[PDB]
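For reference, the structure discussed in these notes is given below.
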Amino acid sequence: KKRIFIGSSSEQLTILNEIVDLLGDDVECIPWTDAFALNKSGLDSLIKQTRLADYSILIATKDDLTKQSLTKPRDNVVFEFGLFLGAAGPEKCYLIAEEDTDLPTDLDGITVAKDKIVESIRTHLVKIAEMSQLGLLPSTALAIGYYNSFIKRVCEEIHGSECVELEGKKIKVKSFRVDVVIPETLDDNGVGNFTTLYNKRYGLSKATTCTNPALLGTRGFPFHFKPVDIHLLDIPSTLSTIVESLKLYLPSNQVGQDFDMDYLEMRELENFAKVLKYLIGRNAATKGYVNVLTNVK
Amino acid sequence: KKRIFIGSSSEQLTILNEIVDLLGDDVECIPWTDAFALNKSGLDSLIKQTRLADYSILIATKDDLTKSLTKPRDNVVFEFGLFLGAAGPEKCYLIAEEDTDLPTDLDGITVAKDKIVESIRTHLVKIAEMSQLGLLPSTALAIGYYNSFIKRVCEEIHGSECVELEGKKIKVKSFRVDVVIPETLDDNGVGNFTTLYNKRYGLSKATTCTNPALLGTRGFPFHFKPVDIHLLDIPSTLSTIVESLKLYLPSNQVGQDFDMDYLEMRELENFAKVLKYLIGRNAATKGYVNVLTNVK
Amino acid sequence: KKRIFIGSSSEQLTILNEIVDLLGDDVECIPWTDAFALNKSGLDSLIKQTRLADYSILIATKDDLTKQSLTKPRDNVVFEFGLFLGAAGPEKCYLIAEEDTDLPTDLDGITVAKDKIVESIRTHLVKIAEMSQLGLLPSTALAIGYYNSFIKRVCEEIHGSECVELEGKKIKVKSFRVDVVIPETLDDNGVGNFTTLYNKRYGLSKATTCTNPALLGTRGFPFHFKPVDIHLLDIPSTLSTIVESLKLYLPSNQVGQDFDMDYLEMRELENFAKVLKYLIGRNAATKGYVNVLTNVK
Amino acid sequence: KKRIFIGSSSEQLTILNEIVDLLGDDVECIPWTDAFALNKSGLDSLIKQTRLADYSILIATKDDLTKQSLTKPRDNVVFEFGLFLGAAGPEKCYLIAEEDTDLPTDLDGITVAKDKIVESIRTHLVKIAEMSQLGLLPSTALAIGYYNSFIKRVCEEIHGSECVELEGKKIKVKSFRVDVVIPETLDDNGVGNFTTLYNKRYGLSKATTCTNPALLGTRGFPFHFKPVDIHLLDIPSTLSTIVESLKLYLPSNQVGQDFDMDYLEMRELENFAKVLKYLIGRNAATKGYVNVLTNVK
Amino acid sequence: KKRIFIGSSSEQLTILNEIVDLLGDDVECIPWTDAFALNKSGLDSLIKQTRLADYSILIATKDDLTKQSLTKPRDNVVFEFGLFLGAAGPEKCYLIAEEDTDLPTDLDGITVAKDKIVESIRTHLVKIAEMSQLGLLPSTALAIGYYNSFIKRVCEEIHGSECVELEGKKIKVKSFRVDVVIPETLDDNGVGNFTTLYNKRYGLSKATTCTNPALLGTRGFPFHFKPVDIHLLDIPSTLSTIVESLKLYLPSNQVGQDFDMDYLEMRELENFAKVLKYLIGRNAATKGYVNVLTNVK
Amino acid sequence: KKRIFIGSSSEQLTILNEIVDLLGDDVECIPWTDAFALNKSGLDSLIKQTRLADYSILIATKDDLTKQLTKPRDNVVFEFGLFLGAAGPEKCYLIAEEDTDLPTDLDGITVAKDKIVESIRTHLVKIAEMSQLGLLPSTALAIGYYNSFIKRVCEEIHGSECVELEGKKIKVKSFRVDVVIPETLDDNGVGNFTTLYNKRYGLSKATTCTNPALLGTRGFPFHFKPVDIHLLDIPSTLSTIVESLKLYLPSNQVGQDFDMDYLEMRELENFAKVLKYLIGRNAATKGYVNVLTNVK
Ligand SMILES: Nc1nc2c(ncn2[C@@H]2O[C@@H]3COP(=O)(O)O[C@H]4[C@@H](O)[C@H](n5cnc6c(=O)[nH]c(N)nc65)O[C@@H]4COP(=O)(O)O[C@H]3[C@H]2O)c(=O)[nH]1
Ligand SMILES: Nc1nc2c(ncn2[C@@H]2O[C@@H]3COP(=O)(O)O[C@H]4[C@@H](O)[C@H](n5cnc6c(=O)[nH]c(N)nc65)O[C@@H]4COP(=O)(O)O[C@H]3[C@H]2O)c(=O)[nH]1
Ligand SMILES: Nc1nc2c(ncn2[C@@H]2O[C@@H]3COP(=O)(O)O[C@H]4[C@@H](O)[C@H](n5cnc6c(=O)[nH]c(N)nc65)O[C@@H]4COP(=O)(O)O[C@H]3[C@H]2O)c(=O)[nH]1
């Protein structure tokens, strides 16, 4: 599944397909050959895959004998590696290099990959599939904010003050459990419509966190929920921002079901849920009391 | 004042002075010569520079002959691609001479050829007042804040003309809101600054009225000041920036860093710029919404 | 378990794995070969292992015949030994040296290790696994301060003045026993949230040490507890500092469950508990009255 | 005033003078020539120098030819460089390499300084003077713990309730502000005796942060202060830990006035105050409301 | 048990182990081979054993044929014997010498040891195990002072003036017996904490020696005790000094239970008790009325 | 005034003069030539010299060739080790030439190689104001006196601010103490000097107040002079020193010995030095405690 952009020179077209075989299955190894859309600039398509491919396995070999004789890698490949590295990062972009390909002088002292090599590469790939860092699409950062502004805040407040405020009347929280519902698919308009739908299907009564006059400048946290056991349910409104940034991430001329963006937004919901699950295992005020529901409806 | 990573070849030097002078004196154009921090490896400091440098003007030249193509160095093209993927097509530019036979991934693409340099400077002036998606979400968080809070709240008030506080439906004759961007980002996020600023002024809590028809919508508790409500709030989303900043620029050092101060201030400026543009983007939030960037 | 960094030159790749065999099991021998992360500078990875590996067994052999002829050790290996020694210390970093490898002139008069050698090495390693000295992460120093500021202070005060001050009313301490609860896992935000959870789950009433006006500049010591026998329970707040310094110890780009830091932080809690247990056996005011609970929840 | 371990080769001598002069006169740059204390072995005194010397500017040169022909520096120079790198840190230790010294390949691709070079290094040292690293003896870590555990906590508590409790009297805090009193010299017994002396001298009365009944698993912070303007101020007790660490930093069989210890202890007090003074501008609740009276009495 | 440092040249490795056999059991014969700690200077380890090993059996043989031909002993062995003799003394350091090894010209006219020889050596070893002289650790001198300042003083005063002063009221001493309790293990902070514990567990009422105005400049001697028979009990506070000098005796980098110092401190309590028991058999004012309790709690 | 055992080889003689002159005239540098007392065996007088000599500056040279090597004499290394184990690493020093291939227990260790001699002299000046653990406990007894009496008494007075005498809890408004070290050590210990000095001035007994909470603590009866108490005391522990001196320097001779007078005076100086350092070592005993060394 995970989309991997394999960039290599036109003459390195048999190593490419060997590397495709070497990590065949559970990964959508896409080469640079089918990564170029018709009637599009090569740089545009390269940037665009950079915005789609999860990782990159660029292959640098003995070509373009250069001058400063020294068999360097390929200016196309070096450009591509720079681009993918700047967009994705060393964690996510990798440079297979054969025995002596004379890496750039910027790429010196940096251990690049040199068949078992692909094996270790794939293990590292899986290692980084459990890790969520910042990206142009702010799923990681949006999850961090959602958790350090609402989930952690609400969890701490309910743990602290034994009550939630429905309608100004206060009800008492004896058992506390909240479910973060990640919609299976984001609407163009955001999540507000799905949120209203979902809330209305269930009883999900609207109550807010109880404040005290001890802290004057403290904000309340309205939410929906079901000596009461409370099944709090929240659909992160921040996900709307995602469907906004996607419009900036991949500006699209046409209106229609785009697989590229369907995958991109599903991946970003994946990352949002992953980050939330991590950050729930983190704090004891949320450990075991916040559950995450992924791929809903 | 604007940081500009200029990168070229260890041989191609007085063009770098020439371009630094031509770009002028108001922007700070850091060369790659001093961009390499001590006891760090070149790729690593270059990635740091991408995280810091705003724009790029690398210089492709007739450096290395190859196999009979007079290409630039690999380092120049590598840095160019790294900044292109880090910053973006209009936050990174390439100064190629008449004949440098750039990579064929760059063929057919507009690459800048003294008047060239001032054209680039005008382009940079343009891109200074636009806003791109960034690795650390300053425009994305602004978009989310506007579409989720400010547009929502303004529409709510214009709709019901009334706002609710401890069940009292107080009437809103005149409406308007202010966005208070702190001058510096608090380590804990803007929660403590927010509490200070709500305590200082008479900023009382109030929630947007929720009609019973819309059973799956939540109101927006905020702080304000048939009455003229002097509404104003600190965007809490700024706390995220703080988080992101570390995941942007991790560092083992506890103290006053100029690089970080500049980066964090720039992101505050970008947030305010996006919000100020997005308020003219809508009628319900035009004239009814102001930005007090750099408060206290 | 204990992670041991075996550093040696690329041609000494059979001695490495032999030394791995000689101290196989109950130790996570990591070689320098798999100690280098991809797309990272060698110095960065070396420093980074220095911040993970508990010990080091660097192997210096007959290579790099140098000039001042004398078959010295390897500049990579010498650098690595210097680095690990400066970071860890002689107690923790060791230099296997073959019969005549011509140690540096700084390393003269210093008995370095020369298969039975590995045996003695392992005995010394076990000896030093029971010993806790200062480190970049201040688990040892934080425990020392926690014990010479709270545990010793509270123990002596209760032993001296036969009362603790709950609510301003004084209750009398007939039998005295306090439990230092080390959480099994530290939260990002510190221990305050775990502390509040734990205190609220148990009765853990909040009372403080009784002061007297005889000494004006003496500070009180609030704590939680259950002619009363008192089951004092304390979760060291100082552990928060650890999770703080860890952020500086291993600055991490990504958000996610990192085994490296999970092990590092578990090890630092290990050291904190070990130092505390030592320091309880130390003073008679605490001997037998302070117990330590490790790996809690 | 700043101590600077300059280390080079027993042949590479007048360069050491040039660099000492170029670094200037305001900093004390101790050469490796006099760094070797009598009746001690070289490694041991070098480790002591790491414990003492703040920054490092070793000098790699074309000393020893080798066989990997490679004109390497001496093994001693690289060993010292690594030892200081692992002891101090990458930006508290620097290497002055000539045009061609083919440094170890763990250092390849890494920025090593090549009179203007020396003053660039001096500017770096001026930079690193106002930052704070994690240290073997916890001066920044203890400051972080003190701030996050006491000063941030106390300031937030007071700003919240605006009231503080003493023998059950909830006295009101109209104006709030605190001072951090760092003693000029660290008392042997820790700062307990200095703290009691200073509390006795002035009218510093005890007072605890008010604890609301909602937060049943939180402890107040008894402190010493001076709707009223409270002139709050306290000596950080954590400083006592430093004393302990100092011995575990610099053990010595000698009872008397040691300049090495006086300098070390003073530097750690300065680093603590520097970290705290930066961390107070780091936060709103502790900005202007918190001052540092470093070197009192 | 008793640790005996057997120092000999590297080629004299069969006589060493023969002498180990020849005086096997009730002695912990440690050779110079395992007396060298890793990553430590040879001189450091030698001095350190000098501070651990009770005795020494240094072996001087026919090696280092020197010039002034004459087969002298070994510069290593001669150094070691000089060091151990200067630190311990002839009573405690011994030099086995073979038939004609040409002792130094300083060691002339001095009868050194020449299998039955080991027998006599061991008899002398037991003789000196029954003898307590001055040392770096002042157990002997501290006991002497404790007995010529408190035990003898108090014994004479009670024998003389038939009363002890409790609270200013005088109680009459018909039968007199005092027990000197040596704690089984000394705390870092001294004995004060053990002293308070022990005193408080028993009734041990606090009374002092009765002075008279006949002698104006006579000091009182407070103590604790149970026409009254009086079971005086005293824990020598001077033992605190021991745990102080130990810190100077063996300055330790690390925090943890050290067997070397555990043994050293147990040995020093042994010597203190032995000296006290001797000095009680000495004076008739203390004979039979003062008992010594060793290895307490 | 400072005694310095200089020891060398029966061949290396004018070097001994040279070093004696270089060390100067203010310190008394006794050679090994006259260190050998008549009708005593060499080891015995050397041990006596260790008991007397404060510092050592032996001289290793190219005396005896060997086979393993131009080592110094066995006697020189033996004396060096004897003083090292008797005095300490920084109270004994070795002056080795460029090539003397010292024992391999001393390999890799810093041994001094005219400027060398004055560097050693500066080191000796350093070690003059530090204090090591000694065979006869002058620093150890000072540590015990400070931690057991002076720190304790000062802390007690600062705590209760009151002291008790025949049940009267008299108030201590201003506190301060003096430590009276006798010029010469009385044979019986300082008990008789203490009684004389208490008789001369009006030094009345007074005990630190003991609160009932601490049921297993003893007060400190002492002699003093809301009132300004002119506290001062002779450290009784000095009597121990007397004892130790014999167990340090046994001798069958009754009379005025310069060696003993120097030794006992040096130990009194070392006691006072340790105490004077340990009072600035602590706040509760700083300015409130003074040392009147060599009284009467
Ligand atoms: N059920 C519930 N979820 C909450 C609440 N507050 C925050 N969240 C969740 O946390 C996410 C990020 O909040 P933020 O970082 O503090 O940053 C927020 C904040 O600055 C502002 N904002 C959002 N909601 C409110 C509000 O109710 N009152 C005020 N005064 N500001 C709000 O817009 C930023 C982004 O908002 P979002 O896109 O909506 O995404 C929100 C939203 O998904 C709450 O009160 N109730
Ligand atoms: N239950 C309880 N535990 C205590 C208390 N005081 C100290 N501890 C524990 O001892 C550890 C180290 O205390 P510290 O070295 O004196 O160093 C402390 C101290 O200088 C200061 N501090 C902490 N608590 C207080 C307080 O309540 N009052 C005042 N004036 N200062 C405090 O912050 C430093 C670090 O604090 P921590 O990270 O929290 O870590 C604290 C904390 O885990 C107490 O009063 N009650
Ligand atoms: N129960 C009891 N034991 C006693 C008493 N006096 C001495 N000892 C014991 O005798 C040891 C040696 O006393 P010191 O040689 O005269 O030398 C002593 C003395 O000069 C001084 N000192 C100790 N206690 C007192 C005191 O109560 N009053 C005065 N004026 N000086 C004291 O400190 C020196 C070392 O004291 P330490 O380490 O404690 O060790 C003391 C202590 O263990 C006493 O009055 N009651």
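Following Swiss-Prot, chain F residues are numbered 2-69, 74-118, 130-241, 252-322, in order.
The backbone N, Cα and C atoms fix where each Cβ goes, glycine too.
Feature annotation from Swiss-Prot assigns active site to F:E84. Quoted from Swiss-Prot, the note on the mutagenesis of F:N163 to A is: Requires 10X more c-di-GMP for activation. The 3',3'-c-di-GMP binding site annotation in Swiss-Prot covers F:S164, F:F165, F:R234, F:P237, F:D259, F:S262, F:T263 and rests on experimental evidence. Under the heading of mutagenesis, Swiss-Prot lists F:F165 to A and annotates it as follows: Poorly activated by c-di-GMP. In Swiss-Prot, a published mutagenesis experiment is listed as F:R168 to A, annotated Requires 100X more c-di-GMP for activation. For the mutagenesis of F:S262 to A, Swiss-Prot gives this note: Requires 100X more c-di-GMP for activation. The structure shown keeps the original residue. Annotation of the mutagenesis experiment F:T263 to A in Swiss-Prot: About wild-type activation by c-di-GMP.
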Using Cβ-Cβ distances, find the residues under 8 Å from F:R234 (3',3'-c-di-GMP binding site) that belong to the same chain and are at least 6 apart in sequence, listing them in sequence order.
F:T226
Rounded to a whole number, how many Å is the Cα of F:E84 (active site) away from the Cα of F:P237 (3',3'-c-di-GMP binding site)?
47
Distance [Cα-Cα, Å, rounded] between F:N163 (mutagenesis position) and F:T263 (mutagenesis position):
13
Distance bridged by 11 unmodelled residues (Cα of F:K118 to Cα of F:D130, Å):
10
Where F:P237 (3',3'-c-di-GMP binding site) sits in the secondary structure, as DSSP reduces it to three classes:
strand
Measure from each Cβ of the recorded positions F:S164, F:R168, F:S262, F:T263 to the atoms of ligand 3 and list the residues where some distance is under 6 Å.
F:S164, F:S262, F:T263
Less than 8 Å, Cβ to Cβ, versus chain E; work out which of the recorded positions F:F165, F:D259, F:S262 satisfy that and list them by sequence.
F:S262
Please compute the Cα distance from F:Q69 to F:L74 in Å; 4 residues between them have no coordinates.
6
Most Cβ neighbours inside 10 Å, all chains, among the recorded positions F:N163, F:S164, F:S262, F:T263:
F:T263
Check each residue in the chain of F:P237 (3',3'-c-di-GMP binding site) that is at least six apart in sequence and keep those whose C-beta is under 8 Å from its C-beta; list them in sequence order.
F:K221, F:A222, F:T223
How would DSSP class F:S262 (mutagenesis position) in three states?
coil
Between F:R168 (mutagenesis position) and F:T263 (mutagenesis position): CA-CA distance (Å):
16
Among the recorded positions listed here, F:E84, F:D259, whose Cβ has the fewest other Cβ atoms inside 10 Å?
F:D259
Cα-to-Cα distance of termini bounding the 10-residue gap, F:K241 and F:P252, in Å:
14
Considering all pairs of residues in F:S164, F:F165, F:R234, F:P237, F:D259, F:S262, F:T263, annotated in the record as contacting 3',3'-c-di-GMP, what is the maximal C-alpha distance expressed in whole angstrom?
18
Should we count any of the recorded positions F:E84, F:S164, F:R168, F:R234, F:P237 as near ligand 1, judged by a CB under 6 A from one of its atoms, and which?
none
